[PDB]
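Colleague: Got a structure here, written out as structure tokens. Questions coming.
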There are 2 protein chains.
Amino acid sequence: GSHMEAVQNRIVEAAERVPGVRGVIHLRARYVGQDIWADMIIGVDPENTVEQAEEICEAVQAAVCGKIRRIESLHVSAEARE
Amino acid sequence: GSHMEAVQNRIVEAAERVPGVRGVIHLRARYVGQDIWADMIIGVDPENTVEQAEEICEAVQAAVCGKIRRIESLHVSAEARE
Ligand SMILES: [Cl-]
């Protein structure tokens, strides 16, 4: 990977463009057949509510899955950053 | 393709998001090794100047090449639409 680094670059870029994301802290992506399954942690504003942070995570899931068709599973969690 | 239809979808989407593009009229993409070479026609406003249309074409080239790393050659021309 090769194939995978270009997919990981697209995942990070997609995520970082979602309102309220303060960087991708962690991303692990793996092939399951031809499909990608991935697990991500994003940074968020410490003073966002838990509800808002969950909304940002959901918006990242939608953006990333929408942009990268091969992704068939994506978990997104959040940590306070900056 | 398989591989290629997903690349063509990304090309069209990238192009259509550039200011002043009125649809992708034509796209031919081919693999040269692992690289993509492509030829595209976009629609533009008939009342744009030739200079403006050339600027839109150049902006499409930049956007598409920037978004799809495997593309190593992209020609973009314009036709009046709508
Ligand atoms: Cl591919």
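The count begins at 1 with the first shown residue.
Header lists the method as X-ray crystallography, 1.5 Å.
Just so it is clear, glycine is given a Cβ too, placed from its N, Cα and C backbone atoms.
In case it helps, Swiss-Prot gives these features for our protein:
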BINDING   B:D39, B:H75  Fe cation 1 binding site
MUTAGEN   B:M40 to P (Swiss-Prot position 250)  Severely impaired magnetic response, cells make very few, small magnetite particles, less MamB and MamM protein accumulate. CTD no longer dimerizes, CTD has cannot fold properly and is unstable
MUTAGEN   B:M40 to L (Swiss-Prot position 250)  CTD behaves like wild-type
MUTAGEN   B:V50 to P (Swiss-Prot position 260)  CTD dimerizes, binds fewer cations. Loss of magnetic response, still stabilizes MamB
MUTAGEN   B:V50 to G (Swiss-Prot position 260)  Nearly wild-type magnetic response
MUTAGEN   B:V50 to W (Swiss-Prot position 260)  Significantly reduced magnetic response, many fewer, much smaller magnetite crystals formed, still stabilizes MamB, CTD dimerizes, binds fewer cations
MUTAGEN   B:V50 to R (Swiss-Prot position 260)  Loss of magnetic response, still stabilizes MamB, CTD dimerizes, binds cations, dimer interface is tighter and twisted
MUTAGEN   B:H75 to A (Swiss-Prot position 285)  Wild-type magnetic response, no change in magnetite crystal size, number or shape
MUTAGEN   B:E79 to A (Swiss-Prot position 289)  Nearly wild-type magnetic response, fewer magnetite crystals of normal size and shape
BINDING   B:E79  Fe cation 3 binding site
Colleague: Could you state the whole-number distance in Å separating the C-alpha atoms of B:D39 (Fe cation 1 binding site) and B:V50 (mutagenesis position)?
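Modeller: B:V50 (mutagenesis position) has its Cα 19 Å from the Cα of B:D39 (Fe cation 1 binding site).
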Colleague: For B:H75 (mutagenesis position) and B:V50 (mutagenesis position), what Cα-Cα distance in Å is obtained after rounding to a whole number?
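Modeller: Cα-Cα distance, B:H75 (mutagenesis position) to B:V50 (mutagenesis position): 17 Å.
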Colleague: Quick one: of B:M40, B:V50, which of the mutagenesis positions has the smallest count of other CB atoms within 10 A?
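Modeller: Comparing Cβ neighbour counts within 10 Å for the mutagenesis positions B:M40, B:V50 gives B:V50.
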Colleague: Per DSSP, B:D39 (Fe cation 1 binding site) is which: helix, strand or coil?
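Modeller: Note: B:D39 (Fe cation 1 binding site) is in a strand by DSSP.
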Colleague: Provide, as an integer number of angstrom, the distance between the C-alpha atoms of B:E79 (mutagenesis position) and B:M40 (mutagenesis position).
Modeller: 11
